[PDB]
Amino acid sequence: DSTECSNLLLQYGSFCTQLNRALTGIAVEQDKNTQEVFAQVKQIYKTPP
Amino acid sequence: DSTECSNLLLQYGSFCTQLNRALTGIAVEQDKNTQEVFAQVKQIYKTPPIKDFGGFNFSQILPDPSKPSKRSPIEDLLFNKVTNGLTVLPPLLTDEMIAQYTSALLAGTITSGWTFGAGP
Amino acid sequence: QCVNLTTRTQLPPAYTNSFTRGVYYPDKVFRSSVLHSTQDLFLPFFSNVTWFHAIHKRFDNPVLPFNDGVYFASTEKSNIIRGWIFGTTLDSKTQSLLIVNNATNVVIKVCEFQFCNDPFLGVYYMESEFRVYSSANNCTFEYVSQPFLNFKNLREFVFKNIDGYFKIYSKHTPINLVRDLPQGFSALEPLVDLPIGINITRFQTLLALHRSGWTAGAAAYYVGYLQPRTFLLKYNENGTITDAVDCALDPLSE
Amino acid sequence: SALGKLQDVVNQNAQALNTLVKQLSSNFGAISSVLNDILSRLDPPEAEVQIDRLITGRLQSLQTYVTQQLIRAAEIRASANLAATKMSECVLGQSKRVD
Amino acid sequence: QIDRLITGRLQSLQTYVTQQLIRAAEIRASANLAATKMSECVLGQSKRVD
Amino acid sequence: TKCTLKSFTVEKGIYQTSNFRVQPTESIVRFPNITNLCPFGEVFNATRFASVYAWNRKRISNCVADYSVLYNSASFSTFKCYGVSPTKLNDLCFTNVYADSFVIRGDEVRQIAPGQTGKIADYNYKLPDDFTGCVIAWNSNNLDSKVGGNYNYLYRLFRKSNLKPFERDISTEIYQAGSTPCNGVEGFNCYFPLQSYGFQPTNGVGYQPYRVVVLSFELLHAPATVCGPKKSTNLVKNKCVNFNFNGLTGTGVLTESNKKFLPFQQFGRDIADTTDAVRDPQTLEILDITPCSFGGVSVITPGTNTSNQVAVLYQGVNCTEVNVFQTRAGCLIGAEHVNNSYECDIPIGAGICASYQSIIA
Amino acid sequence: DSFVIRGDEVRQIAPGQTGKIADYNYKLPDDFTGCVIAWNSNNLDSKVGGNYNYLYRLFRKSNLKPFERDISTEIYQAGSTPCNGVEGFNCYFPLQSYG
Ligand SMILES: *[C@@H]1O[C@H](CO)[C@@H](O[C@@H]2O[C@H](CO)[C@@H](O)[C@H](O)[C@H]2NC(C)=O)[C@H](O)[C@H]1NC(C)=O
Ligand SMILES: *[C@@H]1O[C@H](CO)[C@@H](O[C@@H]2O[C@H](CO)[C@@H](O)[C@H](O)[C@H]2NC(C)=O)[C@H](O)[C@H]1NC(C)=O
Ligand SMILES: *[C@@H]1O[C@H](CO)[C@@H](O)[C@H](O)[C@H]1NC(C)=O
Ligand SMILES: *[C@@H]1O[C@H](CO)[C@@H](O)[C@H](O)[C@H]1NC(C)=O
Ligand SMILES: *[C@@H]1O[C@H](CO)[C@@H](O)[C@H](O)[C@H]1NC(C)=O
Ligand SMILES: *[C@@H]1O[C@H](CO)[C@@H](O)[C@H](O)[C@H]1NC(C)=O
Ligand SMILES: *[C@@H]1O[C@H](CO)[C@@H](O)[C@H](O)[C@H]1NC(C)=O
Ligand SMILES: *[C@@H]1O[C@H](CO)[C@@H](O)[C@H](O)[C@H]1NC(C)=O
Ligand SMILES: *[C@@H]1O[C@H](CO)[C@@H](O)[C@H](O)[C@H]1NC(C)=O
């Protein structure tokens, strides 16, 4: 929460934006992986009683 | 162009050589990828001038003679729908030759089935 | 010479909406068809700006805190508003800045002035009354320039004190609205940078009387305050700012 | 959004190049991001320190760019290997593989 | 002092993000393999040995 | 290529070995018009100078000062600076200049100095120990002196205490030489402080009147309005030159631009925040800044076991800016272009390949 | 390297210093290795009438290189007017003695 630290960190440019973008890409990639693996049918089939 | 900056940069060694070599490896890897994907035939096949395929129409996927780029209407639509020391190296295969490779593959799979992929 | 004005009518100050006004060019750099995000002293969109009137009996000339910058909006006809008073203590103890537009030219002076309690100019129906100061002792900077100037004219000004530089941004707009600020977009061009190097914490508008006692001509002005924030400015093909986004207004613009 | 997969690759490459350009405008703790201003305003004993700060910041930016380019190159190589497999098995023959 | 702490923590975070990207690529390859097995082994009968 | 690969044998292929640079040929510095000059003509060459007890102080501010004309003038018999250099006055910038003008005796010219003790120093004009600026003095026997004696120039002879730096004293209080009470009445030991000089044309060197102007510089937190002159050179277009426009420096080719700037805008930026358009300060015209044609130098060779012939590819470089052939990849020197089509042996790019059979492309 | 200087000028016998004898009398390189030794010699290098045997270069056109010695007793041109080897207005001897 140090404002002086953030003011000094702004001198380094968009490193933080790059890291956040990469982590966001990984986070959406995991959901894409689960969607690709398990959601291969659009009909919810049910077994007979 | 600062000579003092380069003199100070020489203290760090061969970092620049490693970065250039990694980028060169990526650049040749892209050409290798295109070569593996599209250059799977060594014979350039053409369709017959008469398009008598028993009612099957391939005009949307065969190259258009009216267009200077020799692309298919689908390929033309696809190409229309895609829009300090830095250099961009051109790809080894131009778009015309990639279109020619796809045309050869289409002619082979239309006129010869899967036989051209396994032999003559 | 000073004169107390004792025929005023007591009324609370008004307030109104800023809409999307107060935008100015942050720098002297041309940009073409590009979106630029900048962090500077900007006026917030849709903010609460103080509204002062000059009508007959209303004569609104108070002294207000400068804060970090001043947005001055003027719905003006017949040129009642003529200049501004800039300083800290507004007396001969400190050094003050005077901006005046008389009948011929604009004069900008940084000197040790003795301000009157009620400073004004006057037009006789011909300008023949100047009662804004009583003395001028130590001048450090003088600058004479070309004149900047139903309500027919809209005058936007931005005053900033950054690193001893006084930035005056201005824009002239032809309007035909009767009472309030019109809704629209107009980016303020940089007009003049002043090497003043002085402390300024208070300001005061300068009006003009109409003599034929005194009568106040119909004019209205608005004071807004500049806050440090981020704007996303759109630059067209011709390089003018046509639209802006306030990054701290609502989550959509964020 | 039919051709979003190619557009994503083009946008990522262009955005990475733009970020690498924009990293030059950062001083990385130095007095200025311009080497000419440092060389003209300071003597070489302190200009060496300021230039060294700019050098290490720009070198870190370039290493970051090359690393993410290598990762994207690996992803594109995997996609191209898949595309070559589809070219061999779907176009040059009939595939029994489901989906 | 904050400059030293910032450069150390930024190097640590960049190292972590690089490792996460490599592991995410590996998991993406594994997930593509799993999707291929779901398509070819569950939704059909595969002639591919092993 | 052998140097780059760290080997004495080179395998067949293309190897990026160097980086072609278009070297800058000229330096173009364009600075705006040198107008609003500081009024040094009315201080050094005024009609009547002031006395030393009431030295005239002129404030030089909000102008550009040409110290080269003042320094190169041969009329000045003394030009001594104590905080700056005379040859660096045209390069440095100051907030304001105080010009102190007076007339003194020729023997008292040395008394306007830091650390110097004299009657003029203690009672008429005092300089600080950390004084910055320059003292200029010149003889004025032909103008100030009169055959009947010029008694107009007065000087203070007596005061109880020494002066503070940059302090005036125009008071005419009667001095007390002794301890007797004086209520403004002159007596045996009470004299008027201001005495007149004895400037005569028959006097030798040392008693002639000398006009002294002392320039003092201030370097406060106020902006540096007073700066030295700017020597703008001629403008050269269509060449890779080092440009310096109003403090914005760089290297580029300056061509004519079709971008119509608004009158308040000076420079132009693209999406990537690089200056690609600029306005010349001398003549209000818009110039595009194209980056110089940097490129990669690649060497195309067969094996050294086969042959020692090589070809050079300059990537993204036109052939007029370096067996010369123009490709979309760049300029290829040393390869004979043929109309026949063969298999790719050494990849050049953009559909161009090289082979050995001499080297053909 | 042995010489005699003032008491306040001992800070200028150092790498990276801006000063007068640093520029026109004795310059140390930025990568200098070694030791600077200074000691007071008022008992030996001073006279009651003034010891003027130690001289320094007041005037020079340009700063020296590190480990560069200038013993040339040529006149200096401090103004636009050439001096032609003769002292005069803005023509001064470069070597002045300590009092
Ligand atoms: C094959 O398909 C093409 C396109 O679908 C047909 O070309 C169309 O022909 C009709 C009448 O001749 C025209 O009105 C259309 O404008 C044509 N379309 C285009 C895109 O040119 C073609 O007739 C079909 N049959 C054969 C044998 O080629
Ligand atoms: C106009 O009114 C103001 C407000 O009272 C007057 O200012 C005061 O004048 C008296 C006169 O002796 C001073 O003692 C006060 O100190 C002043 N007030 C302040 C806040 O400074 C002003 O003088 C009036 N104008 C005239 C011409 O009389
Ligand atoms: C502006 O401020 C006044 C009082 O300061 C308040 O009464 C008014 O509601 C405010 N306007 C808005 C739009 O919030
Ligand atoms: C306007 O003010 C300037 C500056 O004091 C003065 O020279 C000029 O005469 C004034 N004009 C009128 C019409 O009063
Ligand atoms: C300011 O003015 C007063 C009175 O006119 C004078 O005594 C004082 O010396 C002046 N100061 C400066 C800095 O001019
Ligand atoms: C400026 O003026 C205000 C109010 O008079 C004061 O609080 C502040 O300290 C001043 N700042 C400076 C730098 O003098
Ligand atoms: C830009 O200026 C041209 C005139 O050169 C004009 O035709 C065009 O409409 C302008 N466009 C905008 C968005 O202002
Ligand atoms: C008088 O001095 C001024 C100094 O600015 C100079 O410009 C001018 O030429 C001088 N006059 C003569 C007659 O030399
Ligand atoms: C500046 O000097 C040039 C010299 O040719 C002249 O053409 C121009 O009118 C002057 N003024 C401006 C504002 O450029």
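Following Swiss-Prot, chain F residues are numbered 299-620, 641-675, 691-694, in order.
Quick check of the header: electron microscopy, 3.0 Å.
The backbone N, Cα and C atoms fix where each Cβ goes, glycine too.
Taken from Swiss-Prot, the feature domain 'BetaCoV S1-CTD' applies to F:334-527.
Swiss-Prot gives this note for the natural variant F:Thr376 to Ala: In strain: Omicron/BA.2, Omicron/BA.2.12.1, Omicron/BA.4, Omicron/BA.5, Omicron/BQ.1.1, Omicron/XBB.1.5, Omicron/EG.5.1. In the three-state DSSP reading, F:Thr376 (variant position) counts as strand. Annotation for F:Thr376 (variant position): same-chain Cβ neighbours under 8 Å, separated by at least 6 residues, are F:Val407, F:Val433, F:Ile434, F:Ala435, F:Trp436, F:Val510.
Cβ neighbours of F:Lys417 (variant position) (same chain, under 8 Å, six or more residues apart in sequence): F:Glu406, F:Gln409, F:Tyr453, F:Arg454, F:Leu455. In Swiss-Prot, a natural variant is listed as F:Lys417 to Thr, annotated with the note In strain: Gamma/P.1.
Close to F:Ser477 (variant position) in the fold, though at least 6 residues off in sequence, lies no residue with a CB less than 8 Å from its CB. One entry in Swiss-Prot concerns the natural variant F:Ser477 to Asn. Its note says: In strain: 20A.EU2, Iota/B.1.526, Omicron/BA.1, Omicron/BA.2, Omicron/BA.2.12.1, Omicron/BA.2.75, Omicron/BA.4, Omicron/BA.5, Omicron/BQ.1.1, Omicron/XBB.1.5, Omicron/EG.5.1.
Natural sequence variation is annotated in Swiss-Prot for F:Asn501 to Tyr, with the remark: In strain: Alpha/B.1.1.7, Beta/B.1.351, Gamma/P.1, Theta/P.3, Mu/B.1.621, 19B/501Y, Omicron/BA.1, Omicron/BA.2, Omicron/BA.2.12.1, Omicron/BA.2.75, Omicron/BA.4, Omicron/BA.5, Omicron/BQ.1.1, Omicron/XBB.1.5, Omicron/EG.5.1; May enhance affinity to human ACE2 receptor. F:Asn501 (variant position) counts 16 other C-beta atoms within 10 Å of its own C-beta, drawing on all protein chains shown.
F:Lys417 (variant position) falls within a helical segment according to DSSP.
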